[PDB]
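Just below is one structure, and these are the notes that go with it.
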Amino acid sequence: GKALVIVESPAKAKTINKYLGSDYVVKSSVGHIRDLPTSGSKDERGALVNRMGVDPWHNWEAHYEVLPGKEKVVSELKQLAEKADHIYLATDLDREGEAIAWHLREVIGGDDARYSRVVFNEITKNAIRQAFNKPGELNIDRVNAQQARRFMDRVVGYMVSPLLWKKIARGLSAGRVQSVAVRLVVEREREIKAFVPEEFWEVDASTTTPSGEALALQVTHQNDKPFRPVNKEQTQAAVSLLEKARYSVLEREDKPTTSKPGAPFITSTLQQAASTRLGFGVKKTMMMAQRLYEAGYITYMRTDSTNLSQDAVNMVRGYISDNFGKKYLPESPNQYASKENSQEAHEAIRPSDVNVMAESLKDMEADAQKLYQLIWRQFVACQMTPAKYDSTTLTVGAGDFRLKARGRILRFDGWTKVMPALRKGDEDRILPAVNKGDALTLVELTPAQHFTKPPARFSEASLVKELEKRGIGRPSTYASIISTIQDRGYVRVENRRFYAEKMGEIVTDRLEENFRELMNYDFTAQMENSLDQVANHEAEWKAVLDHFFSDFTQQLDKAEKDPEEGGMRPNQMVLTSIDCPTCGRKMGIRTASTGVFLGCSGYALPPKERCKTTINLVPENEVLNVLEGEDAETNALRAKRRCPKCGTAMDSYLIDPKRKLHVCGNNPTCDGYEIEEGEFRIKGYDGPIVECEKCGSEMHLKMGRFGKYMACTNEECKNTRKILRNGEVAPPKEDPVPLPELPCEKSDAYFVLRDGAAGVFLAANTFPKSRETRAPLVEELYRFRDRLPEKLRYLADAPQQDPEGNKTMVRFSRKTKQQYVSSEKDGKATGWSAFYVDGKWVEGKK
DNA sequence: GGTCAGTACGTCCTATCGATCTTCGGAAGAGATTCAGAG
RNA sequence: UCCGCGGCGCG
DNA sequence: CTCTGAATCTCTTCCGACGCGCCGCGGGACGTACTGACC
Ligand SMILES: [Zn+2]
Ligand SMILES: [Zn+2]
Ligand SMILES: [Zn+2]
């Protein structure tokens, strides 16, 4: 017989075909085939329930639908199911996969015994074999939980968005967890803008040992009180007093220290680590993680369990025993404890085969290889022996002052070998072995000025960590929350940090005022826990949906009323002394979904006296300096003015090339505004921004007779790139290089080397006439290595012949957008290829 | 799983509107604007 | 085999 | 002094003989990699 396996991604289809075989047929059902309506294709209540699809009053009838373009796939799947005998639903582990499987089952038919739900955490031979050995039944409870979540989201969105349109502004949106995330960001922004940085100085001293060794220490006490000078004069006086005094090392301290490795990656930890080390965002991290999982190299990327299988434990222990040695084993496995509410049935994010190094991933892009290296290193480290340091602490007294120094020396690098630190820390230095009660000689000292840091702005990783802490969201939803808070125009991300737009503040204030139950963190956490209980078959989904809908309806009917009755307050106006170009009247500051702008009061007047003239603003972007490190945020807060009526800082906008505007942070609650005059270069540009590889200047998008292209703004540089079908911009095509020594074979012309998105190729010099092209050989490139531009020279370094001695050719991998070298025999590929991974060429069988 | 056939994307190549060839006469119809008559 | 353009010629 | 209708002006579109012969020139095509289906 023939059994049908339905999977979601075509890549998953290929990888699972890599282990199922000829007996089975695998079909890729791209995405969700059945979903609630999206487009438009007591009558108000009927219209609302038709728009939502769900009818909460009538026991939550669903009215699912098949989106356009899915009909062909539905027909193909139905035909294959008629052909097949047993249908296998092999979607992913999470609730989303169960929902997809339930949708497929409902579409195809013949429910009772024709379907088997396959559960595998990694696409590998053993895992697939065990998964297909005893297939499981479709878990209806998890499907119900997913549907409950979707219904809650749709109800809130389609029942709040009209309210926000009526009261605040058209074009708004709302979401149950999206609103809570925006609230977190807005609260952090308010804490930051309320912060008034203090100032404090510090003193560093240089000393030389009687043995001649050097030491650097930091002064920490004065008069047995903490040393924290406020003003420069006090700092100079302290420095003078320190110089006058005599120094002696009155305290010596030593202590062994141990550092244990980190736990294996759960999804939140993986995102944090990717952001901190490789700089990836959450979207890129999860996309590459999904690619790695589908290709079969890593386990499922949506998890909250640090548990590891016995097979994985034995594999990694064997790898450590074979490669590193017994000093790194250690005697017993390293256990890590996850949350009691976590999906302990799942594993962590680990490699599917420890011996596959990151360089060997031929079919994964460079970023994917880096992510896999991170996962592999974490997995190896999690079972290695703790690293050992010895720490030295020195305290030196001089007059009324005391100064301190601390350092550590590493002696065993068991877990730090595979997972090295990004940079050396302040304590990663060598303090000389001074004696107890020793003496020191002095060198010139250095003062320093600092300002107390404000609370750190949310990074994507940090926001995800906060959400994990509060219980808001789940592993399968973090990326959705992060993407949706940005797409909906309430919060932007710049400098790899979260910034709150004013519209976000307005919507957050209104939602807190009217829907206090929905926006509370504890209630959101309780709702998530209730969904989890439903998944565990601890509660009935319709019951909790009804409870939430009852509370939400009460709150909504309360909120829809007039502001005097207690409804949602409108977008109040802050008036300022500016002349309206149409009627010279004073102009207010308003916020729409587009941004923050200047309007005229005439907008509030009837058409007889109405004024629609508006002034568009351009906010000033904060440019944090990466070199300033931790200071980058602090200096930013120091750059802003301060509102006169309150200590809250103010945000800057430009109104004229001569005039700039400052708006209070609590606008429109606080009406403080300021106007400044000066020479201001208006940005005057919008749209794509590219960096010119020829001069490093900004490159902009332009349109002409040939469509759309990209040209550099530098008047001295006319470099132009082009837009292609499925990319932001074409790669930096290099200048063609002629080769008179390579003759054509079908004609009398000579070959010329050209570059492009297709790759690097050889073409006839009379291209419109000869039209003869062939790929270059590595030996051919080595023959004319000198003429090759600086970039392409690496191709000449690639191995010229395979282990079988056959000749190699330069090819372009479009799936990874990179050049490799492959050998061919008798015109067929020998299956040997070498790629360029981090400055070296790695070769292997294809 | 491996192989073959089919399908998809790139190269030639742009980037200022500037290349480019460019400019009738007569009659009819539709739309827009102006003048005269009536109110 | 098709289309197009240009030029020239005859009745 | 104003409004409406009719008349006039402006702009756009359509048509312009038939038949035959000769010469010249031009006109998207080819290559490589990746994915799916069948065996
Ligand atoms: Zn106005
Ligand atoms: Zn203020
Ligand atoms: Zn440039």
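Numbers in chain A track Swiss-Prot; the residues on display, in order, are 2-42, 61-865.
How was it done? The header gives electron microscopy, 2.7 Å.
Cβ coordinates are placed from backbone N, Cα and C, and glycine is handled just like the others.
Database features (Swiss-Prot):
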- A:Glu9 to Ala: Abolishes enzyme activity (MUTAGEN)
- A:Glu9, A:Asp111: Mg(2+) binding site (BINDING)
- A:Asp111 to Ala: Abolishes both magnesium binding and enzyme activity; when associated with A-113 and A-115 (MUTAGEN)
- A:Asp113 to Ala: Abolishes both magnesium binding and enzyme activity; when associated with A-111 and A-115 (MUTAGEN)
- A:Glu115 to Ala: Abolishes both magnesium binding and enzyme activity; when associated with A-111 and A-113 (MUTAGEN)
- A:158-575: domain 'Topo IA-type catalytic' (DOMAIN)
- A:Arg168 to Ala: Abolishes enzyme activity (MUTAGEN)
- A:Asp172 to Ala: Abolishes enzyme activity (MUTAGEN)
- A:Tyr319: active site, O-(5'-phospho-DNA)-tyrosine intermediate (ACT_SITE)
- A:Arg321 to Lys: No effect (MUTAGEN)
- A:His365 to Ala: No effect (MUTAGEN)
- A:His365 to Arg: Increases DNA binding affinity (MUTAGEN)
- A:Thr496 to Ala: No effect (MUTAGEN)
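Taking A:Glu9, A:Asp113, A:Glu115, A:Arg321, A:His365 as the mutagenesis positions under consideration, the smallest Cα distance to A:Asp172 (mutagenesis position) is found for A:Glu115. The Cβ of A:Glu9 (mutagenesis position) lies under 8 Å from the Cβ of A:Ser29, A:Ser30, A:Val31, A:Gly32, A:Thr110, A:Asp111, A:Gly116, A:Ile119, each of which sits 6+ residues away along the same chain. Sequence-distant contacts (6 or more apart, same chain, Cβ under 8 Å) of A:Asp113 (mutagenesis position) comprise A:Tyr319, A:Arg321, A:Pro494, A:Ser495. In the three-state DSSP scheme, A:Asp172 (mutagenesis position) is classed as helix. Of all the mutagenesis positions listed here (A:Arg168, A:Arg321, A:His365), the one with the fewest other CB atoms within 10 A of its own CB is A:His365. DSSP classifies A:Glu115 (mutagenesis position) as helix under the three-state reduction. Within 10 Å of the Cβ of A:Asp111 (mutagenesis position) there are 24 other Cβ atoms, across all protein chains. All protein chains shown were included, and the count of other CB atoms within 10 Å of the CB of A:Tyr319 (active site, O-(5'-phospho-DNA)-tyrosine intermediate) stands at 22.
The Cβ of A:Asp172 (mutagenesis position) has 16 other Cβ atoms within 10 Å, all protein chains considered. A:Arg168 (mutagenesis position) and A:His365 (mutagenesis position) are 22 Å apart (CA-CA, integer value). Residues near A:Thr496 (mutagenesis position) in space but far in sequence (CB under 8 A, at least 6 apart, same chain), listed by position: A:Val196. Cβ neighbours of A:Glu115 (mutagenesis position) (same chain, under 8 Å, six or more residues apart in sequence): A:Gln165, A:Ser495.
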